[PDB]
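To start, the structure under review is shown below, and the notes come after it.
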Amino acid sequence: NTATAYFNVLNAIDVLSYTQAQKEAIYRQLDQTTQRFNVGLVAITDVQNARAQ
Amino acid sequence: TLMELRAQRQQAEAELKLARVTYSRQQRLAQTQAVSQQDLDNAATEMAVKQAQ
Amino acid sequence: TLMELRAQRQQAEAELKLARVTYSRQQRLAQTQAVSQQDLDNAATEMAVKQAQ
Amino acid sequence: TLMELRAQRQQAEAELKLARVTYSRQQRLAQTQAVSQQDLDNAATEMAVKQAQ
Amino acid sequence: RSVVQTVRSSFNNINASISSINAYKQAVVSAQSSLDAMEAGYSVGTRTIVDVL
């Protein structure tokens, strides 16, 4: 149990950081798409899509 | 020759109908903010082209 | 030269068959509301073009 | 003939509007680094073409 | 020590519930606008009612 619980923390750290990087990536994805709507290239629906992401 | 152009005009007469119905049928949705002004600029101009033809 | 046109007409005679079969094959499904009236317009106009040709 | 060119110019006058609005609409998003510099080169050059036409 | 574990975990789960509710709300709004958009697509019949569904 000791060893198991020990490793679990590591794994959690891992997923944490990764999910973080994903966060930033998707974030500037949304920013790009947003600006793209601002110049009017695309439908609002995509904006809401990236929003949901 | 006049008969030749008499038919060749009849072609453009049909294509103008296509571009026009496509444009109005885009705008009627476009009051609900259809696919940006992009396709509206892709429709309003083509109709001008068929008009010039 | 007349032989040349005699063949060149024979080409359009085939393309007209293609556009016509495509049009009827769209409409027969279109009584059950085929893929919008959009394709009905896309078929109806091309047939007019092959007709004029 | 002058009437013919008088219309044929009117066509290019519309296409130039399309390419130009498309170009500015790319650059305005491109201050936020729009879809690479690739599309900027795919837009600025087309405008030069319509300009030459 | 057990109940300490449990209560913290519970608190945490509540927060998770909060964020999840947020996300799904936005997903709802998004899918809704997408719906209305495609409905407008059928307003001139670009699609099929199934798509709408």
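Chain E is numbered as in Swiss-Prot, which gives 343-395 for the residues shown.
Quick reminder: no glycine exception, Cβ is built from N, Cα and C everywhere.
Around the Cβ of E:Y384 (mutagenesis position), 16 further Cβ atoms fall within 10 Å across all displayed protein chains. As a published mutagenesis entry, E:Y384 to F appears in Swiss-Prot alongside the note: Partial channel opening. Increases sensitivity to vancomycin, by allowing its passive diffusion across the outer membrane; when associated with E-389.
For E:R389 to E, Swiss-Prot lists a mutagenesis experiment annotated as follows: Partial channel opening. Increases sensitivity to vancomycin, by allowing its passive diffusion across the outer membrane; when associated with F-382. Sequence-distant neighbours of E:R389 (mutagenesis position): residues of the same chain at least 6 apart with a C-beta under 8 Å from its C-beta are E:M380, E:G383.
Shown in sequence order, E:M380, E:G383, E:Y384 are the residues of the chain, 6+ apart in sequence, with a C-beta less than 8 angstroms from the C-beta of E:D393 (mutagenesis position). Here Swiss-Prot notes a mutagenesis experiment, E:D393 to A, with the remark: Decreases inhibition by hexaamminecobalt(3+).
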Using DSSP and collapsing to three states, where does E:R389 (mutagenesis position) fall: helix, strand or coil?
coil
